[PDB]
Amino acid sequence: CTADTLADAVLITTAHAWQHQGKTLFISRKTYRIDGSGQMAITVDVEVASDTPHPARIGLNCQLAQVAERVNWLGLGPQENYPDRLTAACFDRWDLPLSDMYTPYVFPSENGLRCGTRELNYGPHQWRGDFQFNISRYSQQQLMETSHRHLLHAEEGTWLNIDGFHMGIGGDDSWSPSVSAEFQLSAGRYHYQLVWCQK
Amino acid sequence: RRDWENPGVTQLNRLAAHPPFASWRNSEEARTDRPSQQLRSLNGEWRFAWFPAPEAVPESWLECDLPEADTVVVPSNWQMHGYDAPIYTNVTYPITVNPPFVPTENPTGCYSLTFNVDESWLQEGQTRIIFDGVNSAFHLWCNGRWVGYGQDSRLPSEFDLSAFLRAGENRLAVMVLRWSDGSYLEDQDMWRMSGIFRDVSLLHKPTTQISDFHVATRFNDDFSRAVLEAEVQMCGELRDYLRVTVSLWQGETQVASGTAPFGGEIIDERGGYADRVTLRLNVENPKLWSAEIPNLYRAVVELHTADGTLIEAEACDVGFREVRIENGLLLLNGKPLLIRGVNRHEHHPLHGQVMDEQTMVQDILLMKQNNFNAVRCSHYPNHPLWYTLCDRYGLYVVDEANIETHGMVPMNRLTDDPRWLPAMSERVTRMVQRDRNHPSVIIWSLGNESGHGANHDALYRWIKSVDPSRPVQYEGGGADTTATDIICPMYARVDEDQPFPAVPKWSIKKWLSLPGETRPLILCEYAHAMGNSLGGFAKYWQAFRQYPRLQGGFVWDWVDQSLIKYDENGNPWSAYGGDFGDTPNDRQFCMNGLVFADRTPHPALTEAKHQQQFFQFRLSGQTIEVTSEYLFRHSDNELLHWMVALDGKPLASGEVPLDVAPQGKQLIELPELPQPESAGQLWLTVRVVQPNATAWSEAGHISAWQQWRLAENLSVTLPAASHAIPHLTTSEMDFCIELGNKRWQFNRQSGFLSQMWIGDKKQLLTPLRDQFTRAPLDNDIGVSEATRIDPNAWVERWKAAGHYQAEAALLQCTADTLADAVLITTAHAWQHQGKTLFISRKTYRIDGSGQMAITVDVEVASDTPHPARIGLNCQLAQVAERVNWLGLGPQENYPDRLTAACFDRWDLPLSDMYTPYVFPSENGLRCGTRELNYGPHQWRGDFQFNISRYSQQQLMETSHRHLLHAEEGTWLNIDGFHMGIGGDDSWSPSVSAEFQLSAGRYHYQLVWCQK
């Protein structure tokens, strides 16, 4: 974790590793560039082991402290789509309320993802690049533990998961692994860039 | 009478076709195939003269040879001796399209030969001459007297000289014509040569002869009891005391025998053939013939008297096998075949289409060592020794009649005309009569690419009527007509549909599921291996192995058809179409083979070998599942050799013997694999090694290999803090970074890495820039010329979009020194006519340890055609003898063709890095490279690299490999992403959408350091 100030920027370098029982699964090396114009740039480079099962997601996780009524995003939509199910979504400028961002599946799971997003606006924040995002009031952890949609409770602030790469969901059957090999995150090295600015 | 301009006459005084004859006078000589003194070879020194027209030949040549005539060898083609220029053409005819008339200016070759005949040959019996092949039509004279006329070029022509030969000196005069009416059925894809290109021989028979002999085999469901039916024919007088013995021998041991006096069963209302006899021989537990175990029997037929005096004995090689189709599956000995065939053309490296035994055996050895079990005699009947060697070595043979009418409009202009039915009838039935006794011949064929006419299907089921023991296939008409039992399309893709009008080439998986379709599918021509080609072979063979009714195919083709020319200093060099003054010509379309003209293997042959293995491997946990694809043999000459490597460094290895039943399954349990704590990747490589030397392989031959990816140790260590920090100096036009001995230089005007200094030695001759364009491949060009442009070709799309003409524009170039680094940022854009095609933003990080890091991020427009390459281009100033790289290899591989390459540490000379394609193009690429070492330089990361002495630009401009000149220094192209090469065909875009660079945003990282 090193920091250095540039001529018209401040450059932040970090590098992490996820280890389980002495085995390193993921290694990510980020480069935060803080420009003088106000935009801050995130470049993520992730090394993934293949002996471990392929990850369902390579992206970022954060919880905003502001709850906004409207969410603007320019990309595929306006309905929920995924890497294996996106032929119906249309690339346009979509404006939706935050409640419509979370689809109410009776069994809580990963939901609300929008693929092919080039620009995302939420409150005073703006994200640009090429990413897959979902936004809700409920954390991923709560979606794992809670088994009924009526037992879910809205958490403080707003949870946001921006994903550079996402794994397909399958659907040929519900008792065998149905995800095709072309939708599995199995390349090994992944890279995506983010631009964070206030509009 | 101009007999060469008339389809109604194809022969005059020509004897009937038959299986091949030696006329032995001893059964023991026939049994072991010793040479017979009754069969004389007339090959040798002949007198040759050339004339521009048959009418220009003086009639004094009929009496004695001309003093101006030269002496050539026979068999040979006079085109290779300078008398004419050989013409090659793929589709368009070399003459005007006006059948059945040929042009008046007809090249004519007059062959003369003087020799002696023993007086014992003239006193009794019949003496006949055999012309194994004459291209195209010829008139024959004996002692100044006209004998006969021949038209066919790939089948033997036999004439009688018993009333023509005289005691003492005899002269034979042969007038060969280049073009004839039969040449309209000879539009096959080869160098159109001419001459007596096959053997000429004299054969002597008694008065009462053995006319023809048919051999057929019949089995039961368990193949334990076989019936050998021998049909025997005679020419000559009918006497009561003539008897026939058909004897079957295995080695020196007699298996079965039978003697019957002449006279057949009653067939029709008033009797049967009195000159035909039938022998049924019973064999108990026969050894079945196959491509794996070529078990052969020697059947010796003899014509003798009731007292036992032998008149004549004839012998042939008999293989006990059956080929039949039920339930839409081609079955050989009850098992479904998986054809691993390859198209083969008779092309000698030095003598054109003059074929000898040495190159035949070399071809069979190279084919069998590369996991090919079949051959397609394309597109003509072959030299009869080829079939004998296919029996001896065990290759399936698809015999094809020499018929092709690719130059008419439409395709079925001649083949639907009943006037041309006699010609193709004598061109099919004679080949059927000749090669029906060869067990290697398993599938008959009518010809290639002549449309669908009534005459075609008529001949097809004529072969069904005469020879029901073999299936017979035909292409023309869309490969779905009634003229075929096997669906055989040309170059049909695995998945993508190409619906041409009225002849649609559906994908094979969709083709087999068509309504009302039941026949099996074997591709007669697929996977065009034209130069840098053969991509997607893995998809083809996965489709073949997954589907039961997909029974393989034939790769087009085996050998390049390139002729040897000489420069001003006499150095030989291979030449293609148009290099001999011939017009028109399809420019290099004669090099489509998996080997060179001198039988040097291409890098595609390794992929063809790997995709055709008879052993399949599956790794589950620590166990290896070995699956055999052999249909009749047990694994008795194979052992499994595994090895575990950590980044090219061997850790554990061993040998396990293989015991797998035919189409069986065996479990191999590997010992405890080592578990290292050091960073790297564990790769498990297994090889099947043959310990003993077979008749086609040497001791230690590798037949199959497969390599997986085991548990990985990701690197989490940190580099040590360098005590020295790089010094950054800013100039008015230049950025220079010093580390002491190491110095880098960046040009601010061009925005690229200008130079690098080790001590006082410069390292680059040209600055490190981008490269989004490669030298166009043969599949990439297609059928586009400079005169005629094909807009669907990849190269024409690129040059229309200005990929080869875009100029780099500098957008930003900033420098700043960090705490333990010097950081360089650049950003460029390629623009053509005001349209920005590519935008690349690099970040050069110069560390204090000496390693310099390159991070490339490229934005690519998609409205422009997808680039063939996203990578870096530079020319090193040092030429090194050895190049070290750790990755897939050691042969050339590509994104669509890399299943055969193995991930290991490879050391090769620099000359082996450049494969010598006759037409220069992109070559030498190695995929999956993790580390590359060249001289004092080391590159690390994930990239595809090729290294040579020749620039990409020189490969584009230069059209002959002998005109290429080594440039100063060493050219290197490191590519983060490369586009696949295709290979389904060479006239349409064959690159699959999964191998096209169409993502839009690409990123790759490089590490440059000095070792």
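Chain B residue numbers are taken from Swiss-Prot; in order, the displayed residues are 14-1024.
Heads up, the Cβ atoms here are built off N, Cα and C, so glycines get one too.
Counting every protein chain shown, the number of other Cβ atoms lying within 10 Å of the Cβ of B:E538 (mutagenesis position) is 23. Under the DSSP three-state reduction, B:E538 (mutagenesis position) is assigned to strand. Taken from Swiss-Prot, the feature substrate binding site covers B:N103, B:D202, B:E462, B:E538, B:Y539, B:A540, B:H541, B:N605, B:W1000.
Cβ environment of B:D202 (mutagenesis position): B:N103, B:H392, B:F602, B:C603 lie under 8 Å away, each six or more residues apart in the same chain. Here the residue is the original one, but Swiss-Prot notes a mutagenesis experiment at this spot, B:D202 to E or N: Causes a significant decrease in binding affinity in the absence of monovalent cations or in the presence of potassium ions, but only a moderate decrease in the presence of sodium ions.
In Swiss-Prot, a published mutagenesis experiment is listed as B:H358 to D, F, L or N, annotated Less stable to heat than wild-type. Causes significant destabilizations of the first transition state. Note on B:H358 (mutagenesis position): other Cβ atoms within 10 Å of its Cβ, all shown chains, come to 22.
Other Cβ atoms within 10 Å of the Cβ of B:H392 (mutagenesis position), summed over all protein chains shown, number 25. Under the heading of mutagenesis, Swiss-Prot lists B:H392 to E, F or K and annotates it as follows: Essentially inactive unless very rapid purification. Causes very large destabilizations of the transition state.
For B:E417 (Mg(2+) 1 binding site), the same-chain residues that are 6 or more apart in sequence and have a Cβ closer than 8 Å to its Cβ are B:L198, B:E199, B:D200, B:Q201, B:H392, B:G460, B:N461, B:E462, B:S463. In the three-state DSSP scheme, B:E417 (Mg(2+) 1 binding site) is classed as strand. Look at Swiss-Prot and you will find B:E417, B:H419, B:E462 tagged as Mg(2+) 1 binding site.
Within 10 Å of the C-beta of B:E462 (mutagenesis position) we count 19 further C-beta atoms, all protein chains included. According to DSSP, B:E462 (mutagenesis position) is assigned to coil rather than to any helix or strand. Under its mutagenesis annotations, Swiss-Prot gives B:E462 to H the following note: Slowly inactivates galactosidase activity by reducing the binding of magnesium. It increases binding specificity.
The feature active site, proton donor is assigned by Swiss-Prot to B:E462.
Swiss-Prot documents B:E538 to Q as a published mutagenesis change and attaches the note 10000-fold decrease in the beta-galactosidase activity.
Here Swiss-Prot flags B:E538 as active site, nucleophile.
Sequence-distant contacts of B:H541 (mutagenesis position), defined by Cβ-Cβ distance under 8 angstroms and a gap of at least six in the same chain, are B:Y504, B:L547, B:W569, B:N605, B:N792, B:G996, B:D997, B:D998, B:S999, B:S1003. In Swiss-Prot, the entry for mutagenesis B:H541 to E, F or N states: Poorly reactive with galactosyl substrates. Less stable to heat than wild-type. The structure shown retains the original residue.
Sequence-distant contacts of B:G795 (mutagenesis position), defined by Cβ-Cβ distance under 8 angstroms and a gap of at least six in the same chain, are B:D803, B:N805, B:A806, B:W807, B:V808, B:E809, B:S999, B:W1000, B:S1001, B:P1002. Secondary structure at B:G795 (mutagenesis position), as computed by DSSP, is coil. What Swiss-Prot notes for the published mutagenesis of B:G795 to A is this: It forces the apoenzyme to adopt the closed rather than the open conformation. Reduces the binding affinity.
Annotation of the mutagenesis experiment B:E798 to A or L in Swiss-Prot: The catalytic efficiency is not increased, when the sodium concentration increases. For B:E798 (mutagenesis position), the same-chain residues lying six or more positions away in sequence with a CB closer than 8 A to its CB are B:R600.
Among the mutagenesis results in Swiss-Prot, B:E798 to D or Q has the note: Small increase of the catalytic efficiency, when the sodium concentration increases. The residue drawn here is the original one.
According to Swiss-Prot, the mutagenesis experiment B:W1000 to F, G, L or T carries this note: Decreases affinity for substrate. If you draw a 10 Å sphere around the CB of B:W1000 (mutagenesis position), it holds 18 other CB atoms from the protein chains shown. According to DSSP, B:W1000 (mutagenesis position) is assigned to coil rather than to any helix or strand.
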Separation of alpha carbons, B:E538 (mutagenesis position) and B:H358 (mutagenesis position) (Å): 13
List the same-chain residues at least 6 positions away in sequence whose Cβ sits under 8 Å from the Cβ of B:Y539 (substrate binding site), in sequence order, or say none. B:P502, B:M503, B:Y504, B:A505, B:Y553, B:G566, B:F567, B:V568, B:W569, B:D997
Which residues does B:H419 (Mg(2+) 1 binding site) neighbour through Cβ under 8 Å, counting only same-chain ones at least six apart? B:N103, B:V104, B:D200, B:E462, B:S463
Can you give the largest Cα to Cα distance in Å, as a whole number, for the residues B:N103, B:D202, B:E462, B:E538, B:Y539, B:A540, B:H541, B:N605, B:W1000 that bind substrate in the record? 18
Including all protein chains shown, what's the count of other C-beta atoms within 10 A of the C-beta of B:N103 (substrate binding site)? 19
Within 8 Å of the centroid of the Cβ atoms of B:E417, B:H419, B:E462, which other residues of that chain place their own Cβ, given that this set defines the recorded Mg(2+) 1 site? B:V104, B:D200, B:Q201, B:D202, B:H392, B:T418, B:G420, B:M424, B:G460, B:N461, B:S463, B:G489
